[PDB]
Amino acid sequence: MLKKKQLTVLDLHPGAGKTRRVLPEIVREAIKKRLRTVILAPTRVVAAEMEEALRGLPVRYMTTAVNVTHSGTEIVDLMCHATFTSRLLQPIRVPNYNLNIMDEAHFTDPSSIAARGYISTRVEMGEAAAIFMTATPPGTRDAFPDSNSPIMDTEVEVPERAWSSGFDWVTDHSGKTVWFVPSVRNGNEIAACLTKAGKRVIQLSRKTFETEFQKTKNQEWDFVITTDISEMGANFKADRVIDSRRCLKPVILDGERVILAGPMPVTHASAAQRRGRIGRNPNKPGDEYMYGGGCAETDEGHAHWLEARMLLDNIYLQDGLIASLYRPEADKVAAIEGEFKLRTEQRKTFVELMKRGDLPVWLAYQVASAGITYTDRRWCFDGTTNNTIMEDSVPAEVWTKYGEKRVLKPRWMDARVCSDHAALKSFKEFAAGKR
Ligand SMILES: O=C(CN1CCNCC1)Nc1ccc(F)cc1
């Protein structure tokens, strides 16, 4: 696999041992051949599990998830997918790695799609080798892959709201369940219903993931309520998965606003990874997977693939050349390579709006391409009245950096800035000039 000019997809089934058994053997062989190598983890939780699997090997951990200081003897670097893309965008030199390994290579966040595009382009150029590790590669149509032990698959109506009757099987269970919901707000309602019924519930989402995931190891629980972030290598000691089979889809409308459409069906890859949380113990057959809908190609026209092109158009490759998306996912967006390439100062604003501003890629691009500088927040208040952000059914208000109370009405509306209480609180702080 390690031969230059080749991309290998390591598609062993979930729980086959890609991370704990295969990855250390690849790393040893890469060090034996003096290959400068990068290992890309989807999250800090996976970065910490990888350190345990690679312990003793000379790996430089470029993440605060692992308490290990580098010694300079390392030619293998390990970082998150988002950190790789961030360092490529920033004015810092990233080594031209001979071997590029991406774990949980199915991740559809924009920075992970961009990282696959950049790496696969370097392989196409004949400059590098790559290994993408995932049971569910782009375009997979199999929601029921192999597992370490047999799973009981059952199609059943799954609640998406609080209930008083008709779903006794949910609460009659005496084991541990991982339940995938389409949004944080939907999980809050289901969690409250379960807590009122006497269950112990932990909730996971992208913004709370490292902190709350530790609770699944440190205390007893009956349910974990989680969004799709748990499809990325999160391991639980569970015997049942309840899967709504639904997700939200960010969609750009008329090139001028982003809505969160749905909930709508998940892809086959997501359904296989959600199911893949159980059936992992060869000595415990009969884990249950209850699923509440079918699968569909909901990654087609999904904003993340247009946002990955915005990132790739702004990464230096070679002169004016621009990296393409990885071939099996290149048709998910109608976009021309290079259409989002920004001039020097606008590119710097675009990067800072994402890195420090914590804005979605699409929204950071609208601001930067309009020639607005990072600290100028006048655009948060001068949009049309239909762009008014609401807080508990009344227009949201903030004190601007000038000390005036104003209604939040952004020039460009991206539903991701106000999709839950935490997102809206963060956007109000941004509008106020607090970061
Ligand atoms: O960049 C980091 C850590 N950094 C990652 C993402 N942002 C927050 C923390 N460490 C590093 C270690 C060794 C090196 F040689 C270079 C960088």
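Sequence positions for chain A are given in Swiss-Prot numbering; the residues included correspond to 1681-2115, in order.
Going by what the header records, the deposited coordinates were determined by X-ray crystallography, 1.4 Å.
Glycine too: its Cβ is placed from the backbone N, Cα and C atoms.
Look at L1692 (ATP binding site): DSSP puts it in coil. Packing around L1692 (ATP binding site) is summarised by its Cβ count: 15 other Cβ atoms lie within 10 angstroms of its Cβ, all protein chains included. Among the features that Swiss-Prot reports, ATP binding site is placed at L1692, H1693, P1694, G1695, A1696, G1697, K1698, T1699.
Sequence annotations record features per position, and here Swiss-Prot assigns domain 'Helicase C-terminal' to 1830-2009.
Listed in Swiss-Prot is the mutagenesis experiment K1887 to R, annotated as follows: Diminished RNA-unwinding capabilities. Classification of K1887 (mutagenesis position) by DSSP places it in coil, neither helical nor stranded. Within 10 Å of the C-beta of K1887 (mutagenesis position) we count 16 further C-beta atoms, all protein chains included.
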Quick one: pull the CA-CA distance for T1699 (ATP binding site) versus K1887 (mutagenesis position), whole Å only. 24
Where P1694 (ATP binding site) and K1887 (mutagenesis position) are concerned, what is their Cα separation in Å, rounded? 25
Which one of these binding-site residues has the most other Cβ atoms within 10 Å of its own Cβ: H1693, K1698? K1698
Rounded to an integer, what is the Cα-Cα distance in Å between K1887 (mutagenesis position) and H1693 (ATP binding site)? 28
Inside 10 Å of the Cβ of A1696 (ATP binding site), count up the other Cβ atoms and send me the figure. 18
